[PDB]
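Read the structure below first, then the notes.
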Amino acid sequence: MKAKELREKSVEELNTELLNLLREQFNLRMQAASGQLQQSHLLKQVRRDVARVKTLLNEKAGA
Amino acid sequence: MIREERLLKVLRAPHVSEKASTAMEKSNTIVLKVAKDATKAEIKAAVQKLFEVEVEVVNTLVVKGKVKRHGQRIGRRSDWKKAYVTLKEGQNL
Amino acid sequence: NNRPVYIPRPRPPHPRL
Amino acid sequence: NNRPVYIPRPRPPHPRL
Amino acid sequence: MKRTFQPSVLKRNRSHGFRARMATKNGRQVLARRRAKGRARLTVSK
RNA sequence: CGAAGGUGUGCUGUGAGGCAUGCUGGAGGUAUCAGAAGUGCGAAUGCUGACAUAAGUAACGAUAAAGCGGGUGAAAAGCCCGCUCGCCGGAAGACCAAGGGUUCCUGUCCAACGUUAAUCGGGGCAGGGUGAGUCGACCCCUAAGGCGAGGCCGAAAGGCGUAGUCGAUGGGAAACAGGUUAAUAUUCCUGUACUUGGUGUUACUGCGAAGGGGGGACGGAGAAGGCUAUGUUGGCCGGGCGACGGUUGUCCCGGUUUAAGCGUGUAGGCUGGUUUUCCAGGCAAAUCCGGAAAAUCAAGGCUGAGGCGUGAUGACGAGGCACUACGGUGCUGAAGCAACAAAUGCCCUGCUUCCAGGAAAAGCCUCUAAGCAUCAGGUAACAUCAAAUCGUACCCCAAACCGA
RNA sequence: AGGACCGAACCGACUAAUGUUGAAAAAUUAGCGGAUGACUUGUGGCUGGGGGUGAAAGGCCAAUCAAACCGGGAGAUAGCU
RNA sequence: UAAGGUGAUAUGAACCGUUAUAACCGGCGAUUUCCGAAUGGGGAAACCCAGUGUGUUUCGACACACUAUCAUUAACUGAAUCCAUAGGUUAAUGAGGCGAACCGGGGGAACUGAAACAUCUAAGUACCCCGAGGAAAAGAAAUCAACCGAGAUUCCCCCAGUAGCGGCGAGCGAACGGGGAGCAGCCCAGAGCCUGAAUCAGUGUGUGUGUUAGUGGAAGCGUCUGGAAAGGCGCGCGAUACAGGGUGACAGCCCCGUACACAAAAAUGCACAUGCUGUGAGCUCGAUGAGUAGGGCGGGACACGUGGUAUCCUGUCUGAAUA
């Protein structure tokens, strides 16, 4: 899942990055710590999505 | 502006223990895991933004990791910091 | 939560657990 | 199973001169 | 009586610390020999 | 349908050896002739691992000392609780500094350690525990000393050293009483305060230093006065009159604590002040220091423990009452005064003498040049903001630091 | 005032005893000398090997000193066992 | 390449994909905390404290880049004296350190041998410092030879334990010449004619070729022992593939492999053609390296130790000619 955001603009990409860092990351880690989390792949996939979005931002903005 | 994402990242997990429960029920304060640096101002801002509550003051401390042995291999636990954030009279969590 | 730590096979003079 | 590193110097011999 | 070794972290660091070794080339050569021998503890440090 | 190794046997050769096989083993070995040895062990006070010897012997690690009862447990002298006996008590008590890095508390086990057992531990596994604007580190300055831009010198390396920068063993701003957990507290909670700077308002004003002046800022020895921490007695509060004689009495038992900050500033110590005029001195100037003359009063000014009121009709408080996972928790809570003695601790970096002549800079008050003075900046009052980061467990004259 | 006197902490080890495969690779008990000065101690540095320091004994220089320790010449050489 | 995977100790739970964006490898990029030449200052290393300029939710406070040293060049300022210099400020390129050995140079021993030991040897070895490289140095005779002749340097074997040096003791030890590896000659010290004129250095295109991922790749069964057969016996096939590893005992035909044939979107090492920039062909003349050669004084290397002692260098004093 990369092409659906490869063509997005900087502002919307940053908004998506902020949304991903706020939701599904802080709540996910809190749930995992509290033990209410049942599936652990959520953290891995959200972290990989964050890394992918950061890479796209680095590639687009600047260079 | 990376202040928002820094505030998101500074907080790692909450802390649960008998002392934590006693402080929560008595002093209306919550103890939770924080980043290794986790400066007081950043912790206060992150708590304010995420928990949408009012905090009186934050005092932190660094916990030294214990030395444990798996098999015969010595293995020091990773160090971590905990912050005792004191909430206002109005508490949510 | 990760309860299982998978303690390895110990030496012959190992704690009885 | 290390060999004894330190060995004390021998007791001085009795005067046999 | 008092033995030869009386520990003192500050004195140890200022006498045999990494900065003390690097101040002069001889200590730098000692560090190079340590690296070549591949010792995990390059020098005295906390 | 059993190679090598191991293990006994019968033959065989003057011999180093050779042949076959009983059993283990489990998958490699190798006829004859040639080629090279890291080619043959019984010693070298030989090297590595193991096992005997002494020998089930010394010893079981200051002659401060254990007993009984109950409890858990399979097992109790050493593990938990109660009553007795003993030791330190200028320590064998409590804090720390340096030094260790979780040994601190709980649950859980006796695999290994404790010079014995152990249910126990500073032992094995799991969990919890270290909260700072007022503690210290951090940070400003600096002594001894280190580094050292340029610079000097030296075959190279490198040695010395200026400006500068480090370097606490020192100098700089601020918090105290009570309570709390199984483990944190001068950090958390209750009460009362304080210190340094940013921001904005109000009224004034000239501001401004790597520069100048004072301060910081100091040795030895010795005695007195005020005191305080501290301890003794008396009165007061609550309880007791008591198993071997008497004990309502001038008798016995426990308490009679209250900080920092705020105002007065005392005992004591230091010094003569107010004003005017002038000076190539303070590597430039100076209202600041120093010096030179005047009129005036004779006191002023600085430092200064302690005590006193507030802090505080607040906390604490002997003891009693009600429930106890029977370890313990909740409520209540009277008096909280006088005198004496007194320190090595404060006045005291004090005072008097002595030669052995007794650190430096920074913060701090003040002065102005450069520049600006409708600004900027400073002063006095108010409101708010921030004071970050690091250690806070535990041992710290010892079972935890240096001695294996 | 005393490089004063007696005597605690502190410093050192003059005598005796025990301990020599000891509690300790110089220790413990009682005596013993100084204990206001040439005293001692905590902390931080300076003096580095034919050199340092030395109230000077050939003493100390990390339990080793008439020339420390570490690595190299180096498997120095040994007419010796 | 791909239908199995989220690395191992060391299983699990939760998942992705299964015809392609599951997983893995490769080429090119991005991120790359702190200490570490650390490079803003300091410092006991993974730590503390700053200034400048760029933009921002409560002034609060934040994110980014720079601020080390030296060398060279350039610009602006700038004293003791006018000029001027030294110095000061700013801009640009390079180095600073690490790394096993090889090279050259500046230093540089001792033990031991001579049956002792000082000349000597050990030895220009042990070891320190400096500089660059993939090799470095050297290198085209002010050389030899002998009056016959060879034409750069380096390395291998003879000459050769020869001649020689040597308390003529121990020991050290050549050269000429011969056979081989490989051979490239030039540039400055200067004028005129002709002036891209060959050979090089710096960048693109094309062709060739190798790497960084890889693909295909032949051929055996039945019977007996036997835990298991690749082993006993029978009959077969491949081989430009029985070189190797694993498979319940020794497998050519069980799998990975090997012989053999191919693959490259992208970056690459090397051989040529084709492009662009810089130094730069050939002809006539002259010039042809002065504080040098040499000598005196004391030494070092040449096998050669001062001996009858040539040659080169060196600390000091002198010192010509130039064809």
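Cβ coordinates come from backbone N, Cα and C, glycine included.
Among the sequence features in Swiss-Prot, the mutagenesis site B:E18 to A is noted as follows: Binds normally to ribosomes; strongly reduces trigger factor binding. Cβ neighbours of B:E18 (mutagenesis position) (same chain, under 8 Å, six or more residues apart in sequence): none. A helical conformation is recorded for B:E18 (mutagenesis position) in the three-state DSSP classification.
Under mutagenesis, Swiss-Prot gives B:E18 to Q with this note: Strongly reduces trigger factor binding.
Swiss-Prot lists B:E52 to K among its mutagenesis entries, and the accompanying note reads: No effect on trigger factor binding. Around B:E52 (mutagenesis position), the same-chain residues at least 6 positions away in sequence with a Cβ under 8 Å from its Cβ are B:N92.
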